[PDB]
2 protein chains.
Amino acid sequence: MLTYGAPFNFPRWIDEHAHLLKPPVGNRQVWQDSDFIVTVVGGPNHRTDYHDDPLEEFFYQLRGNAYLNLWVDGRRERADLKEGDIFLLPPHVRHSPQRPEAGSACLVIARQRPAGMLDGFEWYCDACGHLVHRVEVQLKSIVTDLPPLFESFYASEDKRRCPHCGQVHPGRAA
Amino acid sequence: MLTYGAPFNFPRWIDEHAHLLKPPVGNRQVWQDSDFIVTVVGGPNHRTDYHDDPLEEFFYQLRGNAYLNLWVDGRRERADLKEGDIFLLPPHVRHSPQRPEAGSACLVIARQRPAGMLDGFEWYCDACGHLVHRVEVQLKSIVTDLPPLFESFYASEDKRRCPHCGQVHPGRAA
Ligand SMILES: Nc1c(O)cccc1C(=O)O
Ligand SMILES: Nc1c(O)cccc1C(=O)O
Ligand SMILES: [Fe+2]
Ligand SMILES: [Fe+2]
Ligand SMILES: [Fe+2]
Ligand SMILES: [Fe+2]
């Protein structure tokens, strides 16, 4: 049967769950236990991490504007997500979503990762740009696994200390 | 780098490629050679087949309305796709997309199938409902593998002959 239920109005669903799109991530999954992970992300969010997703991610900015901070070579870049843009992110491109606008909404689609395909979360030095800290995880929820991770980074000066220049990353106000 | 290029305006892309959304399928792939198969489908299309997709499919009806004829038990059903609806179709649910409206557009997202994960295309008897004909394929393009398949069904009375009641399926005007 229709395991994921019947079709429904998306604009109206987003209006109804707007109150639930909370920071740091601003996440919300539309269907549970499905192979496609379909989420709506709103603003304002708070992200200092770069995600290393080992699969592709699809974006469609439905309301408001946002941008992804990226590493493209070793260079800091930004891909803008103006209202109405779509974007397909290749695997492993480090990205840090910035969602400043209240009432913002972006459709974000990813797939369940196979066992032993791990996500990376990375922070980089503000001063020298060297990698400061990386955690790899077998992700089981993009909604409710993210903020505990950021938490233990923020709460610890040794994790935030650049191993190249010794600058201590600002953590939860970067 | 950004293999699939940078973000771009989706409404405008659809307007620009509207002339290309041709029947029977009405298909068009946004990015090539990617793991997510992201297509826009428009109308009017012409579909008599039921697709047995071994992975999930995501739908977001962006412009116009459409419906999927389904088999849910062994029962013929219809899930309507009114403008603005989203829908996640489970694996293997037989579906026949009907897109009657000109200037219609639906975002449809699927994944590349692994080797040896085959798609099924099926036709059913109008009179008795028995399965008339099934082809399994290792799909390599959802745009440009579909219509040749339908073609050899339509062009052949033995393929269209119900093995239960001997009724010959109407083929290319069903
Ligand atoms: N891209 C994202 C991710 O991988 C996890 C959570 C949120 C987002 C986003 O785009 O905001
Ligand atoms: N669902 C579809 C598919 O699997 C192939 C081609 C077209 C569609 C559609 O929704 O029209
Ligand atoms: Fe991400
Ligand atoms: Fe540093
Ligand atoms: Fe299909
Ligand atoms: Fe029959």
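Residue numbers in this text run from 1 along the chain shown.
Recorded method is X-ray crystallography, 2.0 Å.
Keep in mind that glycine also has a Cβ here, set from the backbone N, Cα and C atoms.
Quick look at what Swiss-Prot lists:
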type    : residues                               : note
BINDING : A:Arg47                                : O2 binding site
BINDING : A:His51, A:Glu57, A:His95              : Fe cation 1 binding site
BINDING : A:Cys125, A:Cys128, A:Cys162, A:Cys165 : Fe cation 2 binding site
MUTAGEN : A:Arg47 to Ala                         : Increases KM for 3-hydroxyanthranilate 7-fold. Decreases activity 1000-fold
MUTAGEN : A:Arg99 to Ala                         : Increases KM for 3-hydroxyanthranilate 40-fold. Decreases activity 5000-fold
I'd like to verify something. Among the binding-site residues A:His51, A:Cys125, A:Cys128, A:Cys162, A:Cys165, which ones have a C-beta closer than 6 angstroms to some atom of ligand 3?
A:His51
Excluding A:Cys125, A:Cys128, A:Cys162, A:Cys165 themselves, which residues in that chain have a Cβ inside 8 Å of the centre of the Cβ atoms defining the Fe cation 2 site?
A:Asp126, A:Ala127, A:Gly129, A:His130, A:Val132, A:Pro163, A:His164, A:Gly166, A:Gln167
When a 10 Å sphere is centred on the Cβ of A:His95 (Fe cation 1 binding site), how many other Cβ atoms does it contain?
22
Quick one: give me the count of other CB atoms within 10 A of the CB of A:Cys162 (Fe cation 2 binding site).
20
Using a 6 Å cut-off on Cβ distance, which of the recorded positions A:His95, A:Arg99, A:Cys125, A:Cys128, A:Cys165 come close to any atom of ligand 4?
A:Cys125, A:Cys128, A:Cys165
Once near-sequence residues are set aside, which residues in the chain of A:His51 (Fe cation 1 binding site), 6 or more away, have Cβ atoms under 8 Å from its Cβ?
A:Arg94, A:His95, A:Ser96, A:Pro97, A:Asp119, A:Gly120, A:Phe121, A:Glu122
For A:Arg99 (mutagenesis position), what residues in its own chain, 6 or more apart in sequence, show a Cβ-Cβ distance under 8 Å?
A:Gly26, A:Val41, A:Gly42, A:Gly43, A:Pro44, A:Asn45, A:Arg47, A:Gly64, A:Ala66, A:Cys106
For the recorded Fe cation 1 site, whose residues are A:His51, A:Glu57, A:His95, find every other residue on that chain with a C-beta no more than 8 angstroms from the centre of their C-beta atoms, and list them by sequence position.
A:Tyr50, A:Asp52, A:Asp53, A:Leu68, A:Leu89, A:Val93, A:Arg94, A:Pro97
Sequence gap of 6 or more, Cβ distance under 8 Å: name the residues on the same chain that satisfy this around A:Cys128 (Fe cation 2 binding site), in order along the sequence.
A:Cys162, A:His164, A:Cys165, A:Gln167
